[PDB]
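Take a look at the structure set out below.
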Amino acid sequence: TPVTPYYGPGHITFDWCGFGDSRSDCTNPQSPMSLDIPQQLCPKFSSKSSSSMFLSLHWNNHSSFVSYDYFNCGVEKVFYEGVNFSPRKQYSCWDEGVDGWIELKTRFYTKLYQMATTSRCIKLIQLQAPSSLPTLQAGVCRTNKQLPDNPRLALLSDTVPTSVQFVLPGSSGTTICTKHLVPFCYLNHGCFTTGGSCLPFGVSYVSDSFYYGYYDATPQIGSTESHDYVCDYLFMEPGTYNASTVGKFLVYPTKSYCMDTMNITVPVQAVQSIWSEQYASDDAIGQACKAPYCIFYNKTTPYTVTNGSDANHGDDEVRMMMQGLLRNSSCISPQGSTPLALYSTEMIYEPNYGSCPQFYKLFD
Amino acid sequence: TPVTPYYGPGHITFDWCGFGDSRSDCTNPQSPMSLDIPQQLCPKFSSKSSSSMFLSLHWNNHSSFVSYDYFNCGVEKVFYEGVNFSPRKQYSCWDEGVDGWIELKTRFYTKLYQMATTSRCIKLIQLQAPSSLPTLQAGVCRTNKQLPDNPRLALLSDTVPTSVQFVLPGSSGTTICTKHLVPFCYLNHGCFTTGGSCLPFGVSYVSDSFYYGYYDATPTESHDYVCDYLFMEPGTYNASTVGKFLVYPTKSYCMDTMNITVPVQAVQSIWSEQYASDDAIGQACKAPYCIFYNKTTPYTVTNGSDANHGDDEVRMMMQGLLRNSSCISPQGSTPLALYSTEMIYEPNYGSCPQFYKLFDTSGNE
Ligand SMILES: *[C@@H]1O[C@H](CO)[C@@H](O[C@@H]2O[C@H](CO)[C@@H](O[C@@H]3O[C@H](CO[C@H]4O[C@H](CO)[C@@H](O)[C@H](O)[C@@H]4O)[C@@H](O)[C@H](O[C@H]4O[C@H](CO)[C@@H](O)[C@H](O)[C@@H]4O)[C@@H]3O)[C@H](O)[C@H]2NC(C)=O)[C@H](O)[C@H]1NC(C)=O
Ligand SMILES: *[C@@H]1O[C@H](CO)[C@@H](O[C@@H]2O[C@H](CO)[C@@H](O[C@@H]3O[C@H](CO)[C@@H](O)[C@H](O[C@H]4O[C@H](CO)[C@@H](O)[C@H](O)[C@@H]4O)[C@@H]3O)[C@H](O)[C@H]2NC(C)=O)[C@H](O)[C@H]1NC(C)=O
Ligand SMILES: *[C@@H]1O[C@H](CO)[C@@H](O[C@@H]2O[C@H](CO)[C@@H](O[C@@H]3O[C@H](CO[C@H]4O[C@H](CO)[C@@H](O)[C@H](O)[C@@H]4O)[C@@H](O)[C@H](O)[C@@H]3O)[C@H](O)[C@H]2NC(C)=O)[C@H](O)[C@H]1NC(C)=O
Ligand SMILES: *[C@@H]1O[C@H](CO)[C@@H](O[C@@H]2O[C@H](CO)[C@@H](O[C@@H]3O[C@H](CO)[C@@H](O)[C@H](O)[C@@H]3O)[C@H](O)[C@H]2NC(C)=O)[C@H](O)[C@H]1NC(C)=O
Ligand SMILES: *[C@@H]1O[C@H](CO)[C@@H](O[C@@H]2O[C@H](CO)[C@@H](O)[C@H](O)[C@H]2NC(C)=O)[C@H](O)[C@H]1NC(C)=O
Ligand SMILES: *[C@@H]1O[C@H](CO)[C@@H](O[C@@H]2O[C@H](CO)[C@@H](O)[C@H](O)[C@H]2NC(C)=O)[C@H](O)[C@H]1NC(C)=O
Ligand SMILES: *[C@@H]1O[C@H](CO)[C@@H](O[C@@H]2O[C@H](CO)[C@@H](O)[C@H](O)[C@H]2NC(C)=O)[C@H](O)[C@H]1NC(C)=O
Ligand SMILES: *[C@@H]1O[C@H](CO)[C@@H](O)[C@H](O)[C@H]1NC(C)=O
Ligand SMILES: *[C@@H]1O[C@H](CO)[C@@H](O)[C@H](O)[C@H]1NC(C)=O
Ligand SMILES: *[C@@H]1O[C@H](CO)[C@@H](O)[C@H](O)[C@H]1NC(C)=O
């Protein structure tokens, strides 16, 4: 008798974990009305109300930034966060606009999901301040919104080449760090006018066996000088590195995602994380969560609360999807989960893993 | 009824293709004694004796380099080349050594296989020269071996920051190019002394939506030739320099898009034991994007054209491509069935049987 996949995420052994936001945070004063997951699954999630994994990479706590030290381990991984950095927030820093940060959000989750599939543990860590830091003036956003804390952007007193050393540790507590996801950011579009002349913007992360950099000294035309805050999200092995500069501008990381290694690749699972239609959302999660590294469980309805704490907590669709995490499944796929069975009532697509039933019509 | 994976590549549909070298080239004067594939499968392959996809990206024709215009389309893809750029060749250009070039080979194939999984067609194209080009002097290798023709490395007649424009086309003949695999290379390790000073080496590829760059001005003067293999959308780009050194691509792999992600298949491509091979293909061909079929024996010929054409093991493996298959995996191919007599691992695709022991009702298990 063919089985029907249950639409939503799932797990095949005990060794699974979740990463989330208010909708999976049982410490919320309105829990369990504010949850989209079953309450009994709160212990499987690393979650904080008003946070996201992207926001927490770039910022610590500020007036409208709730930063959380995300930390969890699992061969299988379910992500249900993201919404707390969306166009509703109206955030930009330099001239890149709100859409600029939705691109950076997309880049970050893309890299996080990829790196996650070869790791068990993922831990957001604070990095040590470099030793012997020269004098530094804090960077600012042109928008005067909060400058990211990571990576640090600061200004030296002079314009000559210099370098500071940062350490990506090989472990954090009992978590081994076989690699790090680290942001590399810069102000693009030519020379940057400060100290009374238009200076080259040139920064890099280097070691004996690593290089990533940016350089631009292109002159500005008339009064049109404009720069965007841009980031690339890098895979970096543990060890000691230099944050280098051709002068004036210094960029070095202050936080990273520490990850360990597991010897089998397993796609992660991401559930669409959006606001009600009162507010502006984006599709960064869906654009980041792509075969072969991520199984994306989209919503087919708006965020729709009939018995929750407010219009943005207690979506009926996601609540139904998350019931899938209560079962001990054999097959995980974009169609959802199944137990061990010969046949399926529908085609099972990729990515999938475990032992999956085959579409019954194939056997007539 | 139960099935057992047949070790070797395979195909589930009519829409498949191969990429290769002498060992799948029916134009070779010694064919079919020189083949490792069934002779009747030659028309499914884009192959040239003495070439590889890596070599052909970086070089056009020279006395030691047989460059081929690789081109083929298929949802499912079987790669069987690589050997014609191996440590046997002892190629290096600056101070990176032969190992340096094995690392670049590995980088290239990694990117090739990844990008191939969402493309149907793959076509090596000659890009047009930038329409405006100042006077240029060709770069050279310290070793005096042949400088790669792609990307071009050349020297302007002053140190003025400069850009030239290159075009990655939206199509080539009937093939649509939705993306391009393009090399970005540079000489690393500090400033480079020429024309009377130690000049910064700073080059980049830039558009309104794209930046990739390298810069170093820092103080034996040693340099390595280093490349990265970049995914780039069709369009016009600046090849920019902070002065003197100019790098721009002259060839790319043009690829289209298909709306499914299918792992590629790569078979180990090595020389006989008396020569130096590498495991770039094994290191490049990884889950989740590529299914690697390694050799378990040396390159061993009992009925072929020479000691390096007609391997018994690969010949047996390539018989898999004649089979009725519904499931393709690192264990090999099976036809449509309920149960497999052995465990099937990843990457795999199609409709795959489940491991028989999971359904045992004895229970002696
Ligand atoms: C690629 O490989 C696959 C897998 O091996 C092939 O698919 C199989 O093809 C065979 C042969 O056609 C199929 O087996 C045949 O099924 C026919 C229908 O059987 C159904 O209906 C009867 C009741 O009428 C049920 O009992 C049965 O369980 C099925 O529900 C039968 O007519 C065939 O019987 C033949 O063999 C018996 C032997 O005793 C004799 O009666 C006759 O000789 C008779 O011809 C047979 O059972 C099989 O179903 C397919 N398997 C799968 C898994 O789909 C592909 O054909 C092959 N493709 C190519 C191009 O080679
Ligand atoms: C590197 O150099 C080699 C030459 O040393 C070069 O290989 C040659 O390529 C050409 C064209 O791809 C081949 O010529 C063809 O050979 C086939 C026989 O198999 C003929 O059918 C072809 O004729 C048809 O097409 C012609 C147009 O090209 C028409 O003129 C004609 O009417 C036919 O329609 C054609 O002659 C040639 O066989 C190979 N030679 C070798 C030794 O491989 C290779 O292309 C060069 N690489 C690069 C990147 O330029
Ligand atoms: C494809 O198949 C190849 C042939 O089997 C594999 O070759 C193996 O490659 C690995 C490294 O990836 C080598 O491992 C090294 O082993 C040495 C010890 O060498 C000696 O002992 C081994 C085992 O008894 C023996 O195989 C050697 O010949 C030596 O006698 C260690 O010092 C290293 O740290 C490293 O672990 C294997 O040696 C090598 N085997 C052969 C026969 O060439 C290849 O790895 C396969 N590729 C993939 C992707 O699976
Ligand atoms: C930013 O500010 C908030 C406070 O406004 C900090 O939140 C606090 O974080 C700690 C450590 O996570 C929480 O303690 C934890 O409580 C749970 C559940 O009871 C327990 O299992 C943990 O082991 C831990 O003790 C604390 O409750 C929380 N406070 C509030 C009001 O939420 C947050 O850490 C700050 N972020 C950063 C990046 O510094
Ligand atoms: C997830 O589902 C949503 C809702 O269908 C998709 O968003 C729609 O995208 C289409 C096509 O671009 C637009 O016409 C709609 O107006 C969008 N609707 C909403 C509510 O935003 C979204 O693209 C899906 N994400 C992925 C990755 O498939
Ligand atoms: C709305 O949600 C509330 C909160 O979870 C539900 O209240 C629970 O209902 C069960 C029985 O169905 C009780 O055993 C629990 O004690 C209740 N919990 C709390 C915190 O009140 C309620 O059932 C839901 N209402 C509807 C109409 O579905
Ligand atoms: C290559 O770089 C040049 C020069 O830095 C860019 O030229 C500028 O582009 C815009 C047109 O969109 C003009 O308004 C500016 O006046 C141009 N500046 C100069 C000095 O000509 C050009 O856009 C770049 N080309 C590409 C394809 O990215
Ligand atoms: C890196 O920074 C340190 C300062 O801590 C400096 O001593 C060292 O020379 C730098 N290395 C390079 C290659 O710039
Ligand atoms: C792929 O999907 C796009 C829309 O997402 C569509 O325009 C196109 O027809 C499809 N292309 C192919 C090759 O199937
Ligand atoms: C050896 O190769 C020839 C030429 O293709 C073939 O016809 C013959 O069957 C082979 N001989 C043996 C013993 O396999």
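In chain A, numbers come from Swiss-Prot; the residues present are 16-379, in order.
Including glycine, each Cβ sits where the backbone N, Cα and C put it.
Of all the Cβ atoms in the protein chains shown, 25 others lie within 10 Å of the Cβ of A:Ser37 (active site, nucleophile). In the three-state DSSP scheme, A:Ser37 (active site, nucleophile) is classed as helix. Annotated active site, nucleophile per Swiss-Prot: A:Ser37, in sequence order, evidence recorded as similarity to another entry.
All chains included, 20 other C-beta atoms sit within 10 angstroms of the C-beta of A:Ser64 (mutagenesis position). A:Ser64 to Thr appears in Swiss-Prot as a mutagenesis experiment; the accompanying note says: Strongly reduced activity toward 7,9-di-O-acetylated sialic acids and strongly increased activity toward 9-mono-O-acetylated sialic acids.
Record note (Swiss-Prot) on the mutagenesis of A:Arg103 to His: Strongly reduced activity toward both 7,9-di and 9-mono-O-acetylated sialic acids. Increased activity toward synthetic substrate (4-nitrophenyl)acetate. Sequence-distant neighbours of A:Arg103 (mutagenesis position) (same chain, 6+ residues apart, CB-CB distance under 8 A): A:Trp290, A:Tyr294, A:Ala295, A:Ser296.
Quoting Swiss-Prot on the mutagenesis of A:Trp109 to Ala: Reduced lectin activity. Note on A:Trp109 (mutagenesis position): other Cβ atoms within 10 Å of its Cβ, all shown chains, come to 19.
Cβ environment of A:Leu168 (mutagenesis position): A:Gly154, A:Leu162, A:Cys200, A:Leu202, A:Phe264, A:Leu265, A:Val266 lie under 8 Å away, each six or more residues apart in the same chain. A:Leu168 (mutagenesis position) carries a strand DSSP state (E or B). Among the sequence features in Swiss-Prot, the mutagenesis site A:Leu168 to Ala is noted as follows: Reduced lectin activity.
Under its mutagenesis entries, Swiss-Prot includes A:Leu170 to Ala with the note: Reduced lectin activity.
The DSSP secondary structure for A:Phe207 (mutagenesis position) is strand. Same-chain residues at least 6 positions away in sequence with a Cβ under 8 Å from that of A:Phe207 (mutagenesis position) are, in sequence order, A:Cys213, A:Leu214, A:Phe216, A:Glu240, A:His242, A:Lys263, A:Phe264. Quoted from Swiss-Prot, the note on the mutagenesis of A:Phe207 to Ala is: Loss of lectin activity.
The active site, charge relay system feature in Swiss-Prot is assigned to A:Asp325 (among others). Sequence-distant neighbours of A:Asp325 (active site, charge relay system) (same chain, 6+ apart, CB under 8 A from its CB) are A:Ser49. Look at A:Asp325 (active site, charge relay system): DSSP puts it in a strand.
Under 8 Å, Cβ to Cβ, and six or more positions away along its own chain, A:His328 (active site, charge relay system) finds A:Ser37, A:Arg38, A:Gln45, A:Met48, A:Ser49, A:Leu50, A:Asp51, A:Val320. The active site, charge relay system annotation in Swiss-Prot covers A:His328 (among others).
Other Cβ atoms within 10 Å of the Cβ of A:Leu170 (mutagenesis position) number 17 in total over all chains. When the Cα atoms are compared, A:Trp109 (mutagenesis position) and A:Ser64 (mutagenesis position) turn out to be 27 Å apart.
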